[PDB]
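*Asks:* Shown below is the structure under consideration.
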Amino acid sequence: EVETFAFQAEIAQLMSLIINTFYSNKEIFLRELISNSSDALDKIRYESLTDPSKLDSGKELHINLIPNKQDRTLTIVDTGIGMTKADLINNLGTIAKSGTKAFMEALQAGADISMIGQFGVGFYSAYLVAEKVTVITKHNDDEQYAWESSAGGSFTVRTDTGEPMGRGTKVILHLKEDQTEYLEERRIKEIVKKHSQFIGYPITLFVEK
Ligand SMILES: CO[C@H]1CCCN(C(=O)c2n[nH]c3cc(O)c(C(=O)N(C)c4ccc(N5CCOCC5)cc4)cc23)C1
């Protein structure tokens, strides 16, 4: 059912650095996650040009931002290519190894945490604001999976039994108690206008009722 994995040593080191460094420019996490969603949308868009049946699992190519004050969660949903079990457990972590090592050397050489995206490890900036991150994903070639980590050196992967998503990735940020500003409509709008004004897919902010 649920399998537990150890993060690659370098990624575990980067995650503890992100969690324990005093750094007030935390809003960068949202730019990084939207950029990752844009890359996944680019991939499915590109593949569909030679195989239009890749869009049978959904033609709409977009990003949704869903704050939820009651649950203290910020969800970023996209209809990109999605991730396989191999991506989640091995392949994305393997590729992230060099970028993680390089990023930590750069930080030691005086670089700022905001440069994280230049090293292909932008995702991990989610741990500036989140105590736990849940990622639900569905790739055309595989089953729906749920990845999760509260850091501490491990992550879990399980087959997801929840609502089918067709194709794409849903990033669920379980925010730290002092990071609730990222659930505010005006705050999300400000961040998106400042960092993500030039993304080639519609970004829809879901207003709470
Ligand atoms: C446990 O899950 C996490 C495992 C660690 C890496 N993760 C993310 O970086 C991530 N954050 N938000 C996303 C949204 C998405 O749609 C996807 C996605 O489906 N794919 C295919 C995807 C995969 C890789 C990238 N790259 C961005 C540039 O840096 C090199 C990786 C981009 C999109 C992934 C993410 C996900």
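Going by Swiss-Prot, the residues shown for chain A are 16-224, listed in order.
Technique stated in the header: X-ray crystallography, 1.8 Å.
Yeah, the Cβs are placed from backbone N, Cα and C, and that goes for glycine too.
So Swiss-Prot has the following annotated:
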| type | residues | note |
| --- | --- | --- |
| MUTAGEN | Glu47 to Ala | Strong ATP-binding. Strong interaction with HSF1, HIF1A, ERBB2, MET, KEAP1 and RHOBTB2. No effect on interaction with TSC1 |
| MUTAGEN | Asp93 to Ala | Impaired ATP-binding. Strong interaction with HIF1A, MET, KEAP1 and RHOBTB2. Loss of interaction with HSF1 and ERBB2. Los of interaction with TSC1 |
| MUTAGEN | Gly97 to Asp | Abolishes ATPase activity |
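Are these features on the surface or tucked inside, and what touches them?
*Replies:* Within 10 Å of the C-beta of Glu47 (mutagenesis position) we count 21 further C-beta atoms, all protein chains included.
Annotation note: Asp93 (mutagenesis position) sits in a strand segment as assigned by DSSP. Residue environment of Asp93 (mutagenesis position) contains 28 other Cβ atoms, counted within 10 Å of its Cβ in all protein chains.
Sequence-distant neighbours of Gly97 (mutagenesis position) (same chain, 6+ residues apart, CB-CB distance under 8 A): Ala55, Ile59, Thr152, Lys153, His154, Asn155, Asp157, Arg182, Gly183, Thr184.
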*Asks:* Given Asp93 (mutagenesis position) and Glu47 (mutagenesis position), what distance in Å do their CA atoms have, once rounded to a whole number?
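*Replies:* Roughly 14 Å, rounded to the nearest whole number.
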